[PDB]
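These notes concern the structure reproduced below.
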Amino acid sequence: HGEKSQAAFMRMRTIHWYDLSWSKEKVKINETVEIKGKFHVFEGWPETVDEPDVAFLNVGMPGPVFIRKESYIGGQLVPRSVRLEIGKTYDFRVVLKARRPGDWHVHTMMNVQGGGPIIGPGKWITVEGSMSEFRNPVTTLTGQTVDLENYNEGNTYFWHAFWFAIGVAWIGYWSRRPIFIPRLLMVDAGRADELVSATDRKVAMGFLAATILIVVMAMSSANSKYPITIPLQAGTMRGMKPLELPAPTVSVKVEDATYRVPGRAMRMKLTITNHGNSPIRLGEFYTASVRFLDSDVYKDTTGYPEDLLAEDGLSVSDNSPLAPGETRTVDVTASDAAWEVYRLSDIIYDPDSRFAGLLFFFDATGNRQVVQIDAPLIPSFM
Amino acid sequence: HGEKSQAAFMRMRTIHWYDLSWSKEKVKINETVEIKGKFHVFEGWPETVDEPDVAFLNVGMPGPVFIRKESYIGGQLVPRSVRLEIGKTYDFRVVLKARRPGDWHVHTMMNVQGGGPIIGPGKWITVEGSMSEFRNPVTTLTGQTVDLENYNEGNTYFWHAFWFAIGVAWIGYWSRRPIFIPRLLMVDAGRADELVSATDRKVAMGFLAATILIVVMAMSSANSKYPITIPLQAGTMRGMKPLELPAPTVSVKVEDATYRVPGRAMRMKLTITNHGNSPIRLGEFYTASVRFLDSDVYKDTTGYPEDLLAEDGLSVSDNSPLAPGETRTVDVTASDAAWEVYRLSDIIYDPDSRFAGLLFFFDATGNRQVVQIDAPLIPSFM
Amino acid sequence: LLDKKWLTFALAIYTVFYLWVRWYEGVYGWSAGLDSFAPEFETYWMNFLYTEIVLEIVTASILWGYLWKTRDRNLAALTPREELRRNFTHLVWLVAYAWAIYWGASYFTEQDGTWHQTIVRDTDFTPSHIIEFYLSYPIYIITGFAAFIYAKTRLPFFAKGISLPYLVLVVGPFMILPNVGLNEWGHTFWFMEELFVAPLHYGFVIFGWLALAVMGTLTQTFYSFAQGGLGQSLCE
Ligand SMILES: CCCCCCCCCCCC(=O)OC[C@H](COP(=O)(O)OCC[N+](C)(C)C)OC(=O)CCCCCCCCCCC
Ligand SMILES: CCCCCCCCCCCC(=O)OC[C@H](COP(=O)(O)OCC[N+](C)(C)C)OC(=O)CCCCCCCCCCC
Ligand SMILES: CCCCCCCCCCCC(=O)OC[C@H](COP(=O)(O)OCC[N+](C)(C)C)OC(=O)CCCCCCCCCCC
Ligand SMILES: CCCCCCCCCC(=O)OC[C@H](COP(=O)(O)OCC[N+](C)(C)C)OC(=O)CCCCCCCCC
Ligand SMILES: CCCCCCCCCC(=O)OC[C@H](COP(=O)(O)OCC[N+](C)(C)C)OC(=O)CCCCCCCCC
Ligand SMILES: CCCCCC(=O)OC[C@H](COP(=O)(O)OCC[N+](C)(C)C)OC(=O)CCCCC
Ligand SMILES: CCCCCC(=O)OC[C@H](COP(=O)(O)OCC[N+](C)(C)C)OC(=O)CCCCC
Ligand SMILES: CCCCCCCCCC
Ligand SMILES: CCCCCCCCCC
Ligand SMILES: CCCCCCCCCC
Ligand SMILES: [Cu+2]
Ligand SMILES: [Cu+2]
Ligand SMILES: [Cu+2]
Ligand SMILES: [Cu+2]
């Protein structure tokens, strides 16, 4: 819900999310929904964004309407920040547990230490039930099971109220007598030395000694109880395992790319060379969370968000099968209302008019090839 | 002597020293002792430590009880800081010349520009003789041989004493007359204009002119003598040649790792897959300068420090030979007094409870394989 | 008569209006207020911004102009009892200023430590910003200016000169509003981290410090209270 405002070229060339899947579209309270997919770190990472040396796999959502039970990059849990390598493809998996009823737009996002949020596609997930039914149990290494919704809440309230009461008692003790104007007049007109006299000093000594003694006793008691404590666990985690993708058998060279101002379409001319031994066909163009599909070649079945999915938004001038070894140049047009709804047309406002995306090529048997394209995007006005 | 205080996880995952050797254990004055070995830069380098882009091969010792005659990374001398690559293994060689009699704990260490000292294993080396017998000769490109112990000492003493004498002469010249209270009274009560009169101004002019002239003449004389001088040679040295190790034929997956609090043992469950064509056996586990050995498989003969060596500290549930292609899961326990002496048990205080180490696998013929393992280390209390 | 029930209204108007504002932002925070380019955002928060800016400008102009036009020309012939009554009215103005300062600089400011820390910003006009900077700040600025003008135009102590502590207390917290430019500039450009303690916040802080001039302002009001009707009793 935080994208459509970021720069179009920065959304195009940071991170490409694909193979996204959602386990469920509608859940009950305490029910789990799992989000899977892959993201590729673009080679032409913008210089204004710091390299993803420190990155965190986050969830885009309006507060804890879900709780993040687990999150994985590769196959290993990532509760801390992680290091990503430019040009590598990683697979991710986020497990969410429903907490608050309603209709929520859930995004998978990557926060980069020096570049800000990179928001992936968002999907509407319905939560039904009552928040009062939500439980977040956890078992500690000390052998006790607690609910994270209310654990330590009573202790926190008690201690804060106790110390607030001590301070209020001090202030009220001094506030029983007249406060401002008579005391000001006494201090000004001659030496005061009358508004602070025993047993006021004795009361202050008692307050100070009691404060120190209570702090020490409370610390000792909180050490006898909970004798086993550990510090906060933090630190960027290295050695994220990237996907070992096979080398693509399709090479694509972008010969100019244009978009009409104003308009809802993007046009580019590609020289596609088919290696390997199977006839390929262009099935998809993904630019920034928007999938332009050639419906005659490929159809989406993973429940991709409709406002981000162009079922027939990809038109190829000659999308006949490309025989192996054969090279041809075609005009590819990606047109959909999403191009203007998600403000991908506002790249005219950007200080770097370059686009990046993913082309998905499919053969007859159905196996697909992913190739990455990037080129300057030239607006056309007449 | 500076380790056992650093964080256990940081000592575990920075740099792993192995194949360490010492040419001699007891030396005479002016005798040379050589320290050799390999160090591997851990892939999971902690984010709190700057990457070893600028690193210096140092020696941990109580002052110049030895002088560093030579130091090598790869096969080339490294008198300056060097650049190391994460994940690479380098071989090193430090040549030390004994200078001060006594029993010294000599460590090989790596200082990293933004992370501080990484201290390797330390070995007690005895030095016998007299410091007065120590010589540090060196031959310059100008064809003169000097002893670095006392070269230029007389000149330094002479010039410092000369300038100190000049300053003391100035102060005493002004201090022959009364100093503080009469001069203060003269300055306060009326205009002073009497305590600084000729020939005081003439003496000050003489002092200033003599100072400038002596500085110029001394610089010219020190340029006529020593006509050939070079600036200090500094600058990080790139292109350190790492060892080209063969790819290991053993793959190990750590399925949980635990240590008792309190305790002197660490337990982990490993899934070991034997590739290649020889039966392997687990012989060693090195975690942080501590070598846990399975005495039935391997014995140390390189004179490793005893307090860092656990001869039978490594117990494997099933350490029978592992046939090629066979995969088995075993429980590995590393137990020794060193685990508590070097405070490796204090990882419970650390904000990142993850360990790293090296497993050494040996076959029947004796050739060994080095595999690296890293996993979270979970304390157990009950 | 002396202190009258204008103090009750001074507390109640801010309390009720800001409770309604909190209800409004609780209802339209999500669901017309998350997406800054949705049409419903324009009808529920951009319209709110426009209406509140126009109403704040009109109210400030009317209130300040009325206070300045009804200024007491013959301050010399003011009885001590009337001066005491005017001092109490000025104290009511200061109470309203303190209440508005609380609502602006604590509640709705930290309410952001709750809005952004949870959502990914979509604009310089977050519904909460449409509440904090374009309401929790102009409202307290208007109240502070009105209190200063009332002191200057009804209290002989605060007449015949501009009180430095009052001017600081009135203008420094006002400088937080133009400081929003530094907030925006140093959110989009400098610092994409939602760090609340980022140097892009030493702008409300520095000028938040100037509210400490309330101490000098209040000792000045104490002296103004204790001019003719200082007692006796006090120091007697
Ligand atoms: C120092 C001088 C301050 C000046 C600024 C004051 C800002 C006032 C609010 C701006 C509203 C806006 O701009 O929006 C206009 C809103 C948009 O809601 P709607 O879509 O019509 O839904 C129906 C309306 N509900 C959602 C509120 C039910 O509707 C309105 O007409 C209602 C605005 C009522 C404001 C007056 C009540 C305040 C609480 C009572 C104690 C004073
Ligand atoms: C007479 C005295 C007045 C001087 C004040 C003028 C404003 C200075 C403008 C800086 C522009 C510049 O110099 O350079 C601009 C540099 C270039 O960095 P980058 O490579 O784009 O980094 C990329 C990192 N991003 C993507 C986050 C930008 O961005 C900066 O680091 C901004 C540093 C903050 C300086 C402003 C501090 C204001 C203090 C406010 C406290 C009250
Ligand atoms: C006599 C007093 C001297 C004051 C000392 C000032 C130097 C401190 C700045 C260090 C910069 C830094 O390192 O930043 C620390 C983290 C940034 O986190 P990061 O993005 O991970 O940084 C990674 C890149 N660094 C670490 C190399 C920069 O938070 C900060 O931005 C600093 C917050 C400062 C809060 C304390 C100031 C209180 C304000 C009081 C006035 C209103
Ligand atoms: C919707 C906006 C309504 C604002 C109403 C403003 C009322 C008019 C201001 C005013 O002049 O005084 C009102 C009261 C009572 O003081 P008055 O005596 O009426 O003021 C003049 C003094 N004089 C009679 C001796 C000449 O003085 C007060 O203490 C009134 C405090 C009101 C709180 C401030 C509200 C500002 C919200 C932006
Ligand atoms: C925006 C940031 C403010 C900058 C701070 C500058 C003001 C600080 C000093 C100050 O307030 O004094 C101005 C007067 C006080 O009386 P004086 O300054 O003595 O002069 C009175 C004659 N004058 C009204 C034309 C100024 O006070 C008034 O007369 C104000 C009431 C009249 C203005 C009403 C019209 C404004 C409608 C928007
Ligand atoms: C001194 C500052 C008081 C701030 C209290 C506040 O923000 O109240 C809103 C909150 C809203 O929670 P709730 O009471 O459950 O009503 C929800 C209504 N909305 C969602 C519109 C806020 O609770 C109340 O309205 C209690 C009334 C307190 C009167 C001083
Ligand atoms: C009164 C203390 C002020 C200390 C300033 C500070 O903490 O700045 C941190 C920042 C270091 O940037 P960093 O924290 O790494 O920011 C990470 C996020 N990006 C890269 C988007 C800015 O340094 C600067 O850019 C210069 C600040 C000038 C202050 C007058
Ligand atoms: C001057 C007060 C110092 C208090 C020290 C208390 C130490 C208690 C150790 C648990
Ligand atoms: C005012 C004194 C300047 C001295 C300059 C000496 C230059 C000597 C060149 C060797
Ligand atoms: C990246 C280093 C930033 C250093 C900022 C220093 C601020 C000091 C303020 C006086
Ligand atoms: Cu959304
Ligand atoms: Cu990509
Ligand atoms: Cu030592
Ligand atoms: Cu290693």
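Just so it is clear, chain A uses Swiss-Prot numbers, and the residues here are 33-414, in order.
Looks like electron microscopy, 2.2 Å, at least that's what the header says.
Backbone N, Cα and C atoms are what each Cβ position is placed from, and that goes for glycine too.
Sequence annotations record features per position, and here Swiss-Prot assigns Cu cation 1 binding site to A:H33, A:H139 based on experimental evidence. In Swiss-Prot, a mutagenesis experiment is listed as A:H48 to N, annotated with the note Impairs activity of soluble pmoB construct. Taken from Swiss-Prot, the feature Cu cation 2 binding site covers A:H48, A:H72, and the record attributes it to experimental evidence. Record note (Swiss-Prot), mutagenesis A:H137 to A: Abolishes activity of soluble pmoB construct; when associated with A-139. The unchanged residue is displayed. The annotation Cu cation 3 binding site is assigned in Swiss-Prot to A:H137, A:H139 on the grounds of experimental evidence. Quoted from Swiss-Prot, the note on mutagenesis experiment A:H139 to A is: Abolishes activity of soluble pmoB construct; when associated with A-137.
Recorded features from Swiss-Prot, shown on the structure.
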{"residue": "A:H33", "record": "Cu cation 1 binding site", "Cβ neighbours (10 Å)": "22"}
{"residue": "A:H48", "record": "mutagenesis position", "Cβ neighbours (10 Å)": "22"}
{"residue": "A:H72", "record": "Cu cation 2 binding site", "Cβ neighbours (10 Å)": "20"}
{"residue": "A:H137", "record": "mutagenesis position", "Cβ neighbours (10 Å)": "17"}
{"residue": "A:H139", "record": "mutagenesis position", "Cβ neighbours (10 Å)": "22"}
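For A:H72 (Cu cation 2 binding site), the nearest neighbour among the listed recorded positions (A:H33, A:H48, A:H137, A:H139), judged by C-alpha distance, is A:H48.
Candidates A:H48, A:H137, A:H139 (mutagenesis positions) were compared with A:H33 (Cu cation 1 binding site); those inside 10 Å Cα-Cα are A:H137, A:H139.
Among the recorded positions listed (A:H33, A:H48, A:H72, A:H139), A:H48, A:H72 have a CB atom closer than 6 Å to some atom of ligand 12, in sequence order. Under the three-state DSSP scheme, A:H137 (mutagenesis position) falls in the strand class. In this structure the C-alpha atoms belonging to A:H48 (mutagenesis position) and A:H139 (mutagenesis position) are separated by 14 Å. Secondary structure from DSSP puts A:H33 (Cu cation 1 binding site) in coil.
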